[PDB]
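What follows is one structure encoded as structure tokens, with my remarks underneath.
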Amino acid sequence: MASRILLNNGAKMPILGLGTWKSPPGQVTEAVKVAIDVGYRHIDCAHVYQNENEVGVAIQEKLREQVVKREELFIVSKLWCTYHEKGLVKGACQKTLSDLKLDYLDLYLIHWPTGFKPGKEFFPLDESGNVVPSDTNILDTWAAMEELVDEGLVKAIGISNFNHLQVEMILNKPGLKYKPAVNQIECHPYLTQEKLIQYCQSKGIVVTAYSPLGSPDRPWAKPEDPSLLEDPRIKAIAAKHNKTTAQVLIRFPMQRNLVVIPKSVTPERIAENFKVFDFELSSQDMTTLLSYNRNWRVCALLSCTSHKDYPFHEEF
Ligand SMILES: NC(=O)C1=CN([C@@H]2O[C@H](COP(=O)(O)OP(=O)(O)OC[C@H]3O[C@@H](n4cnc5c(N)ncnc54)[C@H](OP(=O)(O)O)[C@@H]3O)[C@@H](O)[C@H]2O)C=CC1
Ligand SMILES: O=C(O)COc1cc(F)ccc1C(=S)NCc1ccc(Br)cc1F
Ligand SMILES: [Cl-]
């Protein structure tokens, strides 16, 4: 399959990237170096992951080594919830740029629609436990994102974990200057996201699927939770194709015209996950995988469920 998808800013985005949430800081430099050496050209990052400096060491070394050129890389990061303030967006972006050793990002996302009170804590809480919101809305934050394009800090802007009425709000913004290029959302066979994906694709927004393997390293994993990688129905499709279950789980979103960002810090798996360009799932395979939907989320931002902009009370 073609390796890149055209975005609505005119740039091409690699359809397979390396995820970095939970990648330990003492392992992620090597993970990203290995990834670039074996062909990855897209790294998904975020300030909240607390490892952008170490990701940046890898990127910089591979640029210095002339393994790749900067124009060939597609580096994504995200604006954390405590920086939804007109006066904080540029500095948040610049801190990410400084940590990643870059002078621009290919794509910068609003990480969640919910703004939180600024300060040192990523999840500022009241004495009773609930997230303390910001009064800044998704439209003013969007305007601040647009300024980053106009200042040359980022080539594209987008959103993450926006439901379709939140995407619609962005699209309907008075005076909208740049449409979102991407909506990055959780997507896998147990949370297949057909409604949100069709909405976004109909609007020309590219969808990136996160947690495509079901995030087995998520910190809140419970033994009785479903497991994609161990689902024997998925294993059977993999066996039929002489591929791993992970490889099927990665190819699946690719054939839905999605970008996909599996995370690994294991060198052998980083390579395995890239070897997804030499087989095709049939339409029957695709529909069968879609049939496994159970509306199951890895990421439900459960502390934030009263925030007025919490995304997952809406059907989609
Ligand atoms: N925008 C948002 O709100 C969010 C964005 N994301 C992004 O999406 C990325 C991917 O999602 P994430 O939640 O990390 O989880 P994934 O679904 O990518 O699963 C990662 C886990 O799968 C393991 N794994 C990777 N490859 C294989 C393989 N071939 N065989 C077996 N196990 C494998 C990893 O192990 P190991 O590393 O030990 O090899 C790790 O435990 C994140 O890292 C982040 O970049 C994720 C959640 C939210
Ligand atoms: O967010 C991530 O990329 C991956 O996950 C995280 C990554 C981090 F580095 C820190 C927290 C999270 C959590 S707990 N994320 C879930 C989450 C956060 C905020 C809101 Br609004 C809802 C929600 F569901
Ligand atoms: Cl972030």
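Numbers run from 1 along the shown chain.
Just so it is clear, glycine is given a Cβ too, placed from its N, Cα and C backbone atoms.
In sequence order, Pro189, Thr245, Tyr292 are the residues near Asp231 (NADP(+) binding site), counting only same-chain partners six or more apart with C-beta under 8 A. In three-state terms derived from DSSP, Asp231 (NADP(+) binding site) belongs to neither a helical nor a strand segment and is classed as coil. Summarising the annotation, Swiss-Prot assigns NADP(+) binding site to 10-19, 211-273.
What Swiss-Prot notes for the published mutagenesis of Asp44 to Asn is this: Reduced glyceraldehyde oxidoreductase activity. The DSSP secondary structure for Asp44 (mutagenesis position) is strand. Counting only same-chain residues six or more apart in sequence, the Cβ atoms lying under 8 angstroms from the Cβ of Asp44 (mutagenesis position) belong to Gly17, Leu18, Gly19, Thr20, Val76, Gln184, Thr208, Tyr210, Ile261.
DSSP assigns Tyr49 (mutagenesis position) to a helix in the three-state reduction. According to Swiss-Prot, the experimentally introduced change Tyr49 to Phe is described as follows: Complete loss of glyceraldehyde oxidoreductase activity.
As annotated by Swiss-Prot, active site, proton donor applies to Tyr49.
Summarising the environment of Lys78 (mutagenesis position), the number of other Cβ atoms within 10 Å of its Cβ, over all protein chains shown, is 27. The DSSP secondary structure for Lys78 (mutagenesis position) is strand. Listed in Swiss-Prot as a mutagenesis experiment, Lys78 to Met is described as follows: Reduced glyceraldehyde oxidoreductase activity.
Swiss-Prot gives this note for the published mutagenesis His111 to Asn: Reduced glyceraldehyde oxidoreductase activity. When other Cβ atoms within 10 Å of the Cβ of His111 (mutagenesis position) are tallied across all protein chains shown, the result is 20. In the three-state DSSP classification, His111 (mutagenesis position) falls within coil.
Feature annotation from Swiss-Prot assigns substrate binding site to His111.
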Integer Å distance between the CA atoms belonging to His111 (mutagenesis position) and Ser211 (NADP(+) binding site): 14
Entry from the binding-site residues list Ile261, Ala271 having the most other CB atoms no farther than 10 A: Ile261
Within 10 angstroms of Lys78 (mutagenesis position), Cα basis - recorded positions out of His111, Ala221, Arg251: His111
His111 (mutagenesis position) and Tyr49 (mutagenesis position), distance between Cα atoms, whole Å: 11
Rounded to the nearest Å - Cα separation of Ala271 (NADP(+) binding site) and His111 (mutagenesis position): 27
Count of other CB atoms lying within 10 Å of the CB belonging to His241 (NADP(+) binding site): 16
